[PDB]
Structure formats: C-alpha cells, structure tokens
Amino acid sequence: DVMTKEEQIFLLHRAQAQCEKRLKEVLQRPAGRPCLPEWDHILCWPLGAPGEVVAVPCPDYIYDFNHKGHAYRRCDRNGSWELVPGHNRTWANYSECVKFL
Amino acid sequence: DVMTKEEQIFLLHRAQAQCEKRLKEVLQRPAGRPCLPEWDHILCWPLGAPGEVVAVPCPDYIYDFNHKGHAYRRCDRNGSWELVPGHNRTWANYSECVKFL
Amino acid sequence: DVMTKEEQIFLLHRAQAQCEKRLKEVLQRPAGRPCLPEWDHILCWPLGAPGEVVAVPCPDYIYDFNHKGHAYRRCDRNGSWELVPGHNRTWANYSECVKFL
Amino acid sequence: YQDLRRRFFXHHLXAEXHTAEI
Amino acid sequence: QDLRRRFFXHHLXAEXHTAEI
Amino acid sequence: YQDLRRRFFXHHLXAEXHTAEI
Ligand SMILES: [Zn+2]
C-alpha cells in the first residue's frame, strides 16, 4: 500500500530499536579499533574498517529511497567516523538514495 | 484573507485536475513533435516549441509566488523536456517566483 | 525537559510581541540615522551603528540554537540593513547558531 | 503561524520544483 | 497527497546528507 | 525522539533566516 508519514515514523522507531540492540551487542565483546555502530536518524551504520569507505545499501524501510543505491561514510584509521571537512558533523553521502540529492 | 495550507492544497489539486484535462485534450489531437504538457506538483507546463526555453507566469493560485515573474523550462529539439546537466531530474528555474531563491 | 514544537512557537510569539514594543518605543524617541530594529521571524535585531557589523547572540529561547554563538547583520552607512549581494533579501549569517549551517 | 505553515509547505514544493543549479 | 511523508525525506536529507552540495 | 519535529520547524525558520551565500 501507499505508505503514510506516521507509518514511516513507526518503522524508523523499529529500526532505531534494532540499532540500539545491535550497538549493545558489539559493546559487550569489543575487538580492535574499528568505527563503532551508531544511529544517524535514518539507518544503523555497521562496524567500519579503519581507513576505508563504508557503504550501506539505502535502507529498504524508507519508502522514498532508491533501494538499489548505497549511502557512504568515511572511517579513518583511528576508528572514528570522519567529519565533513570544515564542519562538525559526520560526513555522509546519501545522494544515491534520493532524487533531489 | 491569508490562505491556509489546506486552501492552498485544494487550489493545487484543482489546477492539477485541469492539467489532466489539457493533457487528455492534447493526446487526443497530437501534431508534430513538441514537448508534451505535464504536471510537476505546482503548475501545468504547456506545449513546448522544440529547441526553445518555455516561460510560464508564476502561477496566480500560489500565494507565496511573485505573480509578476516567470518559471522556466527547456525544450530540446527532440520534443523532450531537458534534464538538469549531471542529474536525473527535469530542469526548471523557479527563482523568479520565490524570494528564498 | 525537551521542549515541544508548539512551545517553541509560543516563545517565538512572546519574543515577537516583545519586539513590537521595542520598535514602537524607538519610533517615539528617534535620534540619528542608525539601522532600525526589525523582527525577522527569529529574533529582534537592535539599533545598528551605521557602517558596522551587528552581532546578536543566538537567542536563548530557540532550543536547537548554539547559545554561545552569534548571528550577524550588516548596517551600511545610510542606516539601512544591507541586502545580500545579488538578491533582494536582507543579509544575515546564522551559521554559528545551527549545526546544519 | 498559518502564514508560515503555508509558506513552509512553498519551501517543500521549491525543493520537490526548482531543480536548476543553486 | 502523500507529500507529507516525502517532505518528512527532505528533513531527515537535511538532518543525513552532510557532504558538500 | 520527537525533537526532530521542532528541529524541522529550525530548518524552515534557517531557510526563511540564514540568507548569506552558502
Ligand atoms: Zn517541513
């Protein structure tokens, strides 16, 4: 059916809950110095290999997203998600997921 | 005397319904290879002369629009509305219609 | 406690009604040709010294604002708030106040 | 606020509208 | 019509895509 | 986390506010 706004909010809460459960498991058995999972209001980013671009498919639970594309983050070598150069937010590229970019 | 968002929505749908009338009327008596009319959520773009910029007065039924301005589209020689260079959306300039652009 | 959208609207109306008092007062006690106080939907800009940048702390009644930074306007020598170069809107820099800049 | 609620709905329908380079 | 969900897209975009535009 | 809804109304009043070149 055609998805309503409040249905979208509901599925985001379900995804946020799943992210909190996923983050609690990794913190109970850590190893190495990777980028840790975190929720960004849209999707749960997974463990990131230090010094590499991390690609996640545009979440299938977002009706308005292109489910064949990927969203991208940057994980530096110290195991920290990279900031946008010149700003104080985490860098993320969602251009493939949306038509207005 | 100031319009509400609900009144604005209703007027949009009426303009949208009349656009379907125009489309249906043109599809019943085609001629040549021009850019076909279509609805873009705001106004009904008319038949476009191929190879020319098409200018439409900023719709009178949109309160927050400057009704002395024009929105612009591009019609290429093949009778197709041009896309934005480097993107997958139909090019359109509404800067004259709003103050925040 | 995290404040609601409706509460944010109320505090803005309180600040807007307070700006109208300041504007009505200075209009009764004019002097010189400075930049006059204006309400821009967020804060009430004070009297501006001609030919100087005017810095106002990001108002404390906006929850999502960095209350340690400043918004900025430009007051030209004629006592008029400067427009943005190339546009017909008054220039204002709120980048310090928000994180989405 | 309604004048802004209608004008913010301007913003979104702008976003969904003006596709030329900004 | 369903533009409410699509505009709520725009905001979560705004709040999401932080790379230089 | 319904701060988004007040935060998105941030975005609009931003859009209506910050007029300097981006
Ligand atoms: Zn909105």
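The residue numbers of chain A are those assigned by Swiss-Prot, with the residues present covering 30-60, 105-174 sequentially.
Cβ coordinates come from backbone N, Cα and C, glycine included.
Mutagenesis annotation in Swiss-Prot: A:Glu35 to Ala, described as Slightly increased parathyroid hormone (PTH) efficiency and decreased potency for parathyroid hormone-related peptide (PTHLH); the structure shown retains the original residue. Close to A:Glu35 (mutagenesis position) in the fold, though at least 6 residues off in sequence, lies no residue with a CB less than 8 Å from its CB.
The number of other CB atoms found within 10 A of the CB of A:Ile135 (mutagenesis position), across every protein chain shown, is 22. According to Swiss-Prot, the mutagenesis experiment A:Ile135 to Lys carries the annotation: Abolishes hormone binding and homodimerization.
Under the heading of mutagenesis, Swiss-Prot lists A:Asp137 to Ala and annotates it as follows: Abolishes parathyroid hormone (PTH) and parathyroid hormone-related peptide (PTHLH) hormone-binding. No effect on homodimerization. A:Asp137 (mutagenesis position) falls within neither a helix nor a strand when secondary structure is assigned with DSSP, and so counts as coil. A 10 Å cutoff on Cβ-Cβ distances gives A:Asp137 (mutagenesis position) a total of 20 other Cβ atoms nearby, all chains included.
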